[PDB]
Structure formats: C-alpha cells, structure tokens
2 protein chains.
Amino acid sequence: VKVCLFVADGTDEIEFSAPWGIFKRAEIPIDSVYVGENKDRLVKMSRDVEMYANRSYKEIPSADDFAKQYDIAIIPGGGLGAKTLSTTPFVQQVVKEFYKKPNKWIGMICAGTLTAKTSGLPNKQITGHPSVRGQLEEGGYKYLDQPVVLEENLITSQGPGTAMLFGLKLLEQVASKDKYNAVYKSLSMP
Amino acid sequence: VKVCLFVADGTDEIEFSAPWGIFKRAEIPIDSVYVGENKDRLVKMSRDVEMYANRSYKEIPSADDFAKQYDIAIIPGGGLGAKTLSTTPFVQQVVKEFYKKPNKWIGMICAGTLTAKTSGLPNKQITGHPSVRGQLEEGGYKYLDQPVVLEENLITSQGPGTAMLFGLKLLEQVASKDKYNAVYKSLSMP
Ligand SMILES: [Mg+2]
C-alpha cells in the first residue's frame, strides 16, 4: 500500500501531521506531494510552519500515472490549502479515478472535504468543518455531525480535533486488525 | 504571553503541530526553538518531516534570559527528540527556572515527560506515555492514566492521541474564557 498526502501552501499542520504520523507508524509508505509554485518544494503551511514536501505533483505526468503509484489519496484542510487543492484538476482527476475503485481510498478533512463537491463525487453523505457545512449541503450532500464519515471508499472528517480519528479510519481500511490495533494502542487515544 | 515550542531532531510531528496550531489560532505568539546542530535550523522530525525552526537555543544565553522572552515552555515527545531535549542542560535549566512561577507554564508530552525527572521537578502527580510510566514512577511520581494532568504550572500528557487535549490545557492557563471557548469550538473536538 502506498499513500499520497497532498499538501499546498496554506495546508493545516495538524491535519497533515496526524495521517502522516499514523501511516509512518504503520510502516506504510507515504509521500507528501506538493501542489504549488515553490520550486524547492518548500511549503508555507496554514499556521506558518515551513516544511519540505517529498515531491511536487509536477513529477507525476497524469492521474492514470498517479494511480499506478499510489493507493490512497489524502486531502487535508486549512482554508488556503484546501482552496488550492480542491481547485486543481490533477487532484480532482485522482479523486474521480479512485472513487469506488477496489483497493483505492480517498480521505478529505476540514475544508478539504470541499474536494468531494468540486470533483463531482456522487456520495450521498459527507462531513467537513462546520464552517463548510452549508457549502457541503449546498452540493446536495447530507451532512453528518460526527467526527468521521465513510461512504464507499471516501473518508471525510471535520477538523483539527478529528485528524487522529481520520487517519485511523484510513488506516483501518488497509491494515490487518492486528496491525491496526498495535498502531492504535501506541497512540494513547483518549 | 509568548510561547516556546522546543524541537529537536526526532521530535514527533503530531505533538509539535497540536500546540503550534492551537496557539496560532489563539493569536498568541509562539516560536519553535531548535536544540540540535544543523546551522540552518532544519529539523528532521521523528517520522521524517523536514521543517525549519524559527530559532536555535544557542541564541539564548541562559534560563534567566529565556524567562524574559517566553512565558510557556513546551517539550514535545517522539522517542529520539525526547531523549535529546530531556538530556540537554539548557532545557533542564529552563524547566527548573519556570516551575511554580506565577506567570509561566511548562508542558511536556509522551517521552518528553522524562524531562520532569531529569530536571528533578518536585510535583507529586504526572502523566506521560505509557512506555515511560515505569521511569516516571521510579522518580517518585504518581502516574495518572488519563490524557492530561496539571499540577502547579506543569501540564503533562500521554501521546500523539492526547496532543490536542494537551495543547488546550496549556491554552486554558493563559486565555480568557472567551478566547479559550472560541478556539475550542473551531477545532471540532470529538
Ligand atoms: Mg548554507
């Protein structure tokens, strides 16, 4: 299994770090893939952390090529980061390709959940940050006020406070119960 | 109030990001202060994120000088990073200086809680990652198995899963009721 954590200028640090750290603990390969202008892959996160992404998306020639490399695509939030990711055709194309495929998985958290709406995903239910609830429900989704929603192979989640639950939900789809439980235990979930 | 978030090579990404993002949302100044030898302040985190710290600890000549710059000192975990921070004389000296001051606060999370012990702090009750429980108890602390503990002006916490609750407990000490509740409600805590 092979994970892509998308990242842009303006991506939220908390929502990035939780899935990152969970998949690393699981010993599941994960790359950060930057969508932006910086030629050095230096990202200015939402709350001003400056981080190097592993890759630029420009390295990947198409969505079909992306699908040959990765099994899980994760779209974190933060207002600016989500605006950029959600309005990038490459990201949308990956999400559309992955949706309802066997052994592919999509995660979106906070304002990142707007990517379901822009890509035209036909899931019925969704969650996202309360600040984007109206926008989601505008798009015909039925909003669920719970930390995480799974429909088909799309995981959505609300905010920085639910980033750990979100990462875990993703991991749960792809890890054995044995591995899941071991990672879970190591986290000290409250 | 100004906050110092210590960071070392090997510091956990989740435990860094939670207090970082919480204080940023609170509009309370926060600096990352690197303990390590890279001269560009580039840090390799526990799970391989590469990111710049704002300052090196070498810029600050003594714990008494640190205390004129910062009101809250935070020691995150991650196995490696905690070992470095806990064994750095400057960090011990800062912890020892801030303890019981009426206008300062200390936070430690996961294996970073070992710093209480290496600093010789005389609080009676504490928590930390369950993997360092035995070490904490050998130091004469009573270990509480819960997400966050406060005693005097020391906040300790267990692991990546408790990082948000930890950052919130720190914020609670210094924010107005109005600013705590607003930041809390923005996080979408589960
Ligand atoms: Mg140079």
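All chain B residue numbers match Swiss-Prot; in order, they span 2-191.
Heads up, the Cβ atoms here are built off N, Cα and C, so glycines get one too.
Non-local contacts of B:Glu16 (mutagenesis position) by the CB criterion (under 8 A, 6+ apart in sequence, same chain) comprise B:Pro77, B:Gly78, B:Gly79, B:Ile110, B:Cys111, B:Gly113, B:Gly160, B:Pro161, B:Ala164, B:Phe167. What Swiss-Prot lists as active site is B:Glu16 (among others), and the listing cites a curator's inference.
DSSP classifies B:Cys111 (mutagenesis position) as helix under the three-state reduction. The feature active site is assigned by Swiss-Prot to B:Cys111 (among others).
Residues or ranges marked as active site in Swiss-Prot (evidence: a curator's inference): B:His130 (among others). In sequence order, B:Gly78, B:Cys111, B:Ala112, B:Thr114, B:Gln159, B:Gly160 constitute the residues six or more apart from B:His130 (mutagenesis position) in its chain with CB-CB distances below 8 Å. Taken residue by residue with DSSP, B:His130 (mutagenesis position) is part of neither helix nor strand, so it is coil.
Quoted from Swiss-Prot for the published mutagenesis B:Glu16 to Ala: Nearly completely abolishes enzymatic activity. In this structure, B:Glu16 (mutagenesis position) is part of a helix by DSSP.
Listed in Swiss-Prot as a mutagenesis experiment, B:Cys111 to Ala is described as follows: Nearly completely abolishes enzymatic activity.
Listed in Swiss-Prot as a mutagenesis experiment, B:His130 to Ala is described as follows: Leads to 5- to 6-fold reduction in catalytic efficiency.
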